[PDB]
Amino acid sequence: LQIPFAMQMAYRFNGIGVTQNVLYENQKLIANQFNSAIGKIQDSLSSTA
Amino acid sequence: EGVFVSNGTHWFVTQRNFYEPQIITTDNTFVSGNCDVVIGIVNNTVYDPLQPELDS
Ligand SMILES: *[C@@H]1O[C@H](CO)[C@@H](O)[C@H](O)[C@H]1NC(C)=O
């Protein structure tokens, strides 16, 4: 069933017991923290065997 | 506890796992802040079930 990705992430926030307005009010920060955390994994897997 | 949906012209709340549309009210929704922050918010009326009793 399709759903917009920020609305899926808002359901994940309800699932951990965080009220979903906390996602929509911080969405730009949450996306930047996710994108940066995937970047650190490229660096770890590039640098270290 | 739900999701907002539209049939194309009108807006409803519904439960997430089974389509059952309901009028959007102060009781099936909660407020947080103003409309300037949320990416993709839509203008619609939210009904207040006390107001008909004050109109009486
Ligand atoms: C979806 O993307 C369009 C541009 O393609 C934008 O105008 C709109 O505000 C976005 N809506 C949501 C719910 O993110």
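Residues 1092-1147, in that order, are what chain B shows, numbered as in Swiss-Prot.
So this one's electron microscopy, 2.8 Å, going by the header.
Placed from the backbone N, Cα and C atoms, the Cβ positions cover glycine too.
Swiss-Prot lists B:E1092 to K among its natural variants, and the accompanying note reads: In strain: Theta/P.3. Remark: B:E1092 (variant position) has B:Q1106 as non-local neighbours, by Cβ distance under 8 Å and separation of at least 6 in sequence.
In the three-state DSSP reading, B:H1101 (variant position) counts as coil. For B:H1101 (variant position), the Cβ neighbour count at a 10 Å cut-off comes to 11, with all displayed protein chains included. Under the heading of natural variants, Swiss-Prot lists B:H1101 to Y and annotates it as follows: In strain: Theta/P.3.
Same-chain residues at least 6 positions away in sequence with a Cβ under 8 Å from that of B:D1118 (variant position) are, in sequence order, B:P1140. B:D1118 to H appears in Swiss-Prot as a natural variant; the accompanying note says: In strain: Alpha/B.1.1.7.
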